[PDB]
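Chemist: Sharing a structure here in structure tokens format.
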Amino acid sequence: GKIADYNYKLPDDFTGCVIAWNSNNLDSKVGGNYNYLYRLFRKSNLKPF
Amino acid sequence: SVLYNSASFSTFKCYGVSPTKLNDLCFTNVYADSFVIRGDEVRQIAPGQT
Ligand SMILES: *[C@@H]1O[C@H](CO)[C@@H](O)[C@H](O)[C@H]1NC(C)=O
């Protein structure tokens, strides 16, 4: 996927799981929330973890 | 590579060839199609997918 996906890459083998839940009333700021940042460019890929 | 890196397409997935390897291989007379479809159909174009 995008570079945000390529920032966190899991190994081909992975024991465990992920939990995702919606967050609209706490992480959304009426004036605009900009504390969260992501990566958009890099030299190359990343090893797992 | 550099072309689809900048364009930031929302839907991108390649079958039978890796997108990262695409710069290396050599082809003959690549085709290109183009049309406009309804939203559902964008999740509905795939080989052997009814
Ligand atoms: C639209 O076409 C122009 C042609 O100069 C190109 O520079 C631009 O990247 C294109 N926009 C895309 C691919 O989103």
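Following Swiss-Prot, chain A residues are numbered 416-464, in order.
If you're wondering, the header gives electron microscopy, 3.5 Å.
Including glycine, each Cβ sits where the backbone N, Cα and C put it.
What Swiss-Prot shows for this protein is this:
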| type | residues | note |
| --- | --- | --- |
| VARIANT | A:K417 to N | In strain: Beta/B.1.351, Omicron/BA.1, Omicron/BA.2, Omicron/BA.2.12.1, Omicron/BA.2.75, Omicron/BA.4, Omicron/BA.5, Omicron/BQ.1.1, Omicron/XBB.1.5, Omicron/EG.5.1; May enhance affinity to human ACE2 receptor |
| MUTAGEN | A:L452 to R | Increased resistance to neutralizing antibodies. Decreases HLA binding to NF9 epitope. Increased binding affinity to human ACE2 |
| VARIANT | A:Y453 to F | In strain: B.1.1.298 |
| MUTAGEN | A:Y453 to F | Decreased HLA binding to NF9 epitope. Increased binding affinity to human ACE2 |
| VARIANT | A:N460 to K | In strain: Omicron/BA.2.75, Omicron/BQ.1.1, Omicron/XBB.1.5, Omicron/EG.5.1 |
Chemist: Enter the number of other CB atoms within 10 angstroms of the CB of A:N460 (variant position).
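Modeler: So the number of other Cβ atoms within 10 Å of A:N460 (variant position) is 8.
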Chemist: Over all shown protein chains, what is the count of other CB atoms within 10 A of the CB belonging to A:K417 (variant position)?
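Modeler: So the number of other Cβ atoms within 10 Å of A:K417 (variant position) is 14.
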Chemist: In whole Å, note down how far the CA of A:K417 (variant position) lies from the CA of A:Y453 (variant position).
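Modeler: About 11 Å separates the two Cα atoms.
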